[PDB]
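Step one of this worksheet: look at the structure below.
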Amino acid sequence: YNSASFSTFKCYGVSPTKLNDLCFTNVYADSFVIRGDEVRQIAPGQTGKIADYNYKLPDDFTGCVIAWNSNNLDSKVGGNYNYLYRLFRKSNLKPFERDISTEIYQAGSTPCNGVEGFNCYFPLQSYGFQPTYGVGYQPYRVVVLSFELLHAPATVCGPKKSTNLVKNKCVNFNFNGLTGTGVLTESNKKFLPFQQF
Amino acid sequence: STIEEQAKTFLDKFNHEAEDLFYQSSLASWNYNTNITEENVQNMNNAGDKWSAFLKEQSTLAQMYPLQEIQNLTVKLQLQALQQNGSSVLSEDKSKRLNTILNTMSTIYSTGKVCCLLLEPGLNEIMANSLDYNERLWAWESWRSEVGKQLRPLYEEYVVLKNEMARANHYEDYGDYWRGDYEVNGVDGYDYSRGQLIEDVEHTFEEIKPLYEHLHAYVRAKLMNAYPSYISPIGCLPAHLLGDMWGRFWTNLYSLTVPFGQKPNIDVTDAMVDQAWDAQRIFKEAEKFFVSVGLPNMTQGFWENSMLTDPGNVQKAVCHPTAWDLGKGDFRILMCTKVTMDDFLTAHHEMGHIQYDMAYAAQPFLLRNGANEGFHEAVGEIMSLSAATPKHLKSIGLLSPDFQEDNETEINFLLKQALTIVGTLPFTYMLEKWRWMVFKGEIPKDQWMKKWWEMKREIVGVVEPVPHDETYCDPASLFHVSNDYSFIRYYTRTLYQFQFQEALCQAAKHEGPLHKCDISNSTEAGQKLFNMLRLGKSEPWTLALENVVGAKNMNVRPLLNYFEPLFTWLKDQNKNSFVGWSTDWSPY
Ligand SMILES: *[C@@H]1O[C@H](CO)[C@@H](O)[C@H](O)[C@H]1NC(C)=O
Ligand SMILES: *[C@@H]1O[C@H](CO)[C@@H](O)[C@H](O)[C@H]1NC(C)=O
Ligand SMILES: *[C@@H]1O[C@H](CO)[C@@H](O)[C@H](O)[C@H]1NC(C)=O
Ligand SMILES: *[C@@H]1O[C@H](CO)[C@@H](O)[C@H](O)[C@H]1NC(C)=O
Ligand SMILES: *[C@@H]1O[C@H](CO)[C@@H](O)[C@H](O)[C@H]1NC(C)=O
Ligand SMILES: *[C@@H]1O[C@H](CO)[C@@H](O)[C@H](O)[C@H]1NC(C)=O
Ligand SMILES: [Zn+2]
């Protein structure tokens, strides 16, 4: 969040400051490249070619979206055509659904036996990316993070800040969740190396 | 499914990869233009051939959908643009013959010698600076005899093949096909017809006739001082004495005819040189102007990708001023900028062109154009009209902070601008009317020259020095006629320009003469302009004209309002001299 090197960094339903120290069951990460114009399409409630046929976001999102320019990475002279995108699809996409179908999309009523032509189109299209392209036309690398929460024990948590240590002065304390007040000083008895309290 | 859904899917397919091939071809063309060499020509030709083949294949595929079923009025417009079968109806032999005729015309016009004394090398300078009657007459007659005499039968065959091809496309004539641009159908209360354009131009010319008559009388009166024994008080101006080979513009006549020659004109070239402008501060000032108007910034890649000065000795490049719309968010300007006022004004013009290009980028590929052929140059030009005012130059630090202007300078500037604005309209009208009648078939092939010179005498008031038989083809000498170019755009451009200028100036709450008006620091005028600019070709040009001026059709009253003090001064000056011309008088 403090890198400040990302064009877009939005958290949906969660505050970036408060989530910096929070416990979740699991976290999901996704990465893909879209055109800079298509950046706004990646949001709950949005609709677009990317939104409908390439990647769908559930409206009740419980994570964050990070976006930044990628022109210097995947935009070359002559066009970087190593990235595809679905322009034609029979229907929309369910949230978090991956489609890799390459069947020739049919527009009219007449079927085509896998041959391009009238009323028959290829569902996937290539992206052209050059350094001379427009700002919205430039390629962008976008990472979206989703947070999972179930009844299973949590595994991921924010970095707890550890304070200092003082002795011989009656002060409040909290060790690993054990709270209380008193005076801290050394002792002589030694625990076994698996016990606290 | 329904035809509409299939058409939508087909257009969605076409726009993608149409943008791609267009961008590839534009990049190849820019690479050739910015860096001329043998290798780049091959790439440019290959890209053009690929784009043309793709366009023909896509038109062939789009021929399948019937246009009646679509009821969207935007998919219908895109289909109407795409299903332009056009010249492919001609047979293969006929198409080959037509292409050969066009190529021969281009070649013969490009390389024409009257000797040695080519058209641009010599000839031009002789016709603009000889000041000698015999030399100008010799050059005019020699160019006519060398070019127009040889372009006669090629032009006749061109006419017959083009007329037959136009009739093959369910059009009456080729002139009707040209007039098809000014046609909008399917909208109630906004429709227009091709038969409406034959009128609505004669009306404006009849309106603007008295001003041209007064100007012609004044020019002839001031010109009879020179060439003492070759000009008559009542009669027409000899053809070769208009300061040009064809007399299209009267700019070269300014040096002979000045109302107040004592007062210098406004020129800030020395002011620019003193402050040492670096040929980029000019575009910086243009961007400042367009930002202060209310229009957005320039793209980041504009300043780095585009080249704005001569590359140097090692790298050669043609740098005629040009604004590039390569697509994919790419804008460029090709200019050899120097520290001159003319370069400043043309930089403003091209910057306005770029601003117009940025407006409709969100529209589909087929609708990324102006409303018609006249809506673009006028928008580019009104920027230069706004930037040429003394008030703007005084606002900038280049002009003197304490400048006092007299009405003598106002008259000088008004006449200088009029000699180019109102001096070319009758010529355009006469040339286009003659071409329309020739294509329509009203003028037989044996009466081309007689009717041409009769129109020249009657409408323009220009008489030929020496008679021409039917072997001569004078109109074919012009670049546009021989090279298949339309010409009514220059007639519509000035009317649209002055209407837009008046609308933007009244929106800016300006008081006084129209020629001292400026639209800088006016956000509401910029918003009103941007409302029309963002439309593109999606909506009929009548509604686009209404969105700024408020009138559906073009009106010429603002043009006369612009030139009103000049008209009054001419009426005062010409109260004694004769007004009008006599057709009977001839130089021979
Ligand atoms: C122009 O093209 C020539 C091709 O011979 C090339 O050597 C040169 O570098 C080019 N100039 C540029 C890219 O500025
Ligand atoms: C025409 O189709 C476009 C989408 O392709 C749609 O936005 C527009 O509303 C349609 N026109 C009408 C009149 O419904
Ligand atoms: C293109 O050619 C076909 C030939 O079948 C013709 O029917 C059609 O009208 C042409 N398109 C035009 C003239 O726009
Ligand atoms: C955008 O225009 C504003 C208006 O003055 C200017 O301050 C700003 O620097 C411009 N930004 C860019 C990137 O051109
Ligand atoms: C426009 O506003 C700028 C802002 O200071 C000012 O310098 C300039 O003189 C103004 N010009 C006009 C014509 O109002
Ligand atoms: C306009 O210029 C003429 C030039 O002789 C001068 O006599 C006159 O006073 C000026 N002003 C007006 C209002 O005519
Ligand atoms: Zn222009």
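In order, the residues displayed for chain A correspond to 369-565 in Swiss-Prot numbering, which applies throughout.
The header says electron microscopy, 3.9 Å.
From the backbone N, Cα and C atoms, a Cβ is placed for every residue, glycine too.
Listed features, source Swiss-Prot:
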{"type": "VARIANT", "residues": "A:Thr376 to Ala", "note": "In strain: Omicron/BA.2, Omicron/BA.2.12.1, Omicron/BA.4, Omicron/BA.5, Omicron/BQ.1.1, Omicron/XBB.1.5, Omicron/EG.5.1"}
{"type": "VARIANT", "residues": "A:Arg408 to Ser", "note": "In strain: Omicron/BA.2, Omicron/BA.2.12.1, Omicron/BA.2.75, Omicron/BA.4, Omicron/BA.5, Omicron/BQ.1.1, Omicron/XBB.1.5, Omicron/EG.5.1"}
{"type": "VARIANT", "residues": "A:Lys417 to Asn", "note": "In strain: Beta/B.1.351, Omicron/BA.1, Omicron/BA.2, Omicron/BA.2.12.1, Omicron/BA.2.75, Omicron/BA.4, Omicron/BA.5, Omicron/BQ.1.1, Omicron/XBB.1.5, Omicron/EG.5.1; May enhance affinity to human ACE2 receptor"}
{"type": "VARIANT", "residues": "A:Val445 to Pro", "note": "In strain: Omicron/XBB.1.5, Omicron/EG.5.1"}
{"type": "VARIANT", "residues": "A:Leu452 to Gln", "note": "In strain: Omicron/BA.2.12.1"}
{"type": "VARIANT", "residues": "A:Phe490 to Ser", "note": "In strain: Lambda/C.37, Omicron/BQ.1.1, Omicron/XBB.1.5, Omicron/EG.5.1"}
{"type": "VARIANT", "residues": "A:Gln493 to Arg", "note": "In strain: Omicron/BA.1, Omicron/BA.2, Omicron/BA.2.12.1"}
{"type": "MUTAGEN", "residues": "A:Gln493 to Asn", "note": "Reduced host ACE2-binding affinity in vitro"}
{"type": "MUTAGEN", "residues": "A:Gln493 to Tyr", "note": "Reduced host ACE2-binding affinity in vitro"}
{"type": "MUTAGEN", "residues": "A:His519 to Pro", "note": "Increased resistance to human covalescent sera neutralization"}
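A map of Swiss-Prot features onto the structure.
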residue: A:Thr376; record: variant position; DSSP class: strand
residue: A:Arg408; record: variant position; DSSP class: helix
residue: A:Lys417; record: variant position; DSSP class: helix
residue: A:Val445; record: variant position; DSSP class: coil
residue: A:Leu452; record: variant position; DSSP class: strand
residue: A:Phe490; record: variant position; DSSP class: coil
residue: A:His519; record: mutagenesis position; DSSP class: coil
Neighbouring variant positions, C-alpha within 10 angstroms of A:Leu452 (variant position) - of A:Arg408, A:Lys417, A:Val445, A:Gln493: A:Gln493
Whole-number Å distance separating the Cα atoms of A:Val445 (variant position) and A:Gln493 (variant position) is 19
Taking the Cα atoms as reference points, how far is A:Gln493 (variant position) from A:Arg408 (variant position) in Å? 20
The correct subset of the variant positions A:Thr376, A:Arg408, A:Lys417, A:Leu452 with a Cβ closer than 8 Å to some chain B Cβ is none
Run through the Cβ atoms and count how many others sit within 10 Å of the one on A:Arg408 (variant position). 14
Residue among recorded positions A:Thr376, A:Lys417, A:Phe490, A:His519 with Cα closest to the Cα of A:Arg408 (variant position): A:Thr376
Please compare the recorded positions A:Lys417, A:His519 by how many other CB atoms fall within 10 Å of each one's CB, and tell me which has the fewest. A:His519
Cα nearest A:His519 (mutagenesis position) among variant positions (A:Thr376, A:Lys417, A:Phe490) -> A:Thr376
Cβ neighbours within 10 Å, counted over all protein chains: which one of the variant positions A:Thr376, A:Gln493 has the most? A:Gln493
Of all the variant positions here, A:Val445, A:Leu452, which one's CB has the most other CB atoms within 10 A? A:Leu452
Between A:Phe490 (variant position) and A:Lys417 (variant position): CA-CA distance (Å): 14
A:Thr376 (variant position) sits from A:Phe490 (variant position) (Cα to Cα, rounded, in Å) at a distance of 32
Neighbour count, 10 Å Cβ-Cβ cut-off, for A:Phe490 (variant position): what number do you get? 16
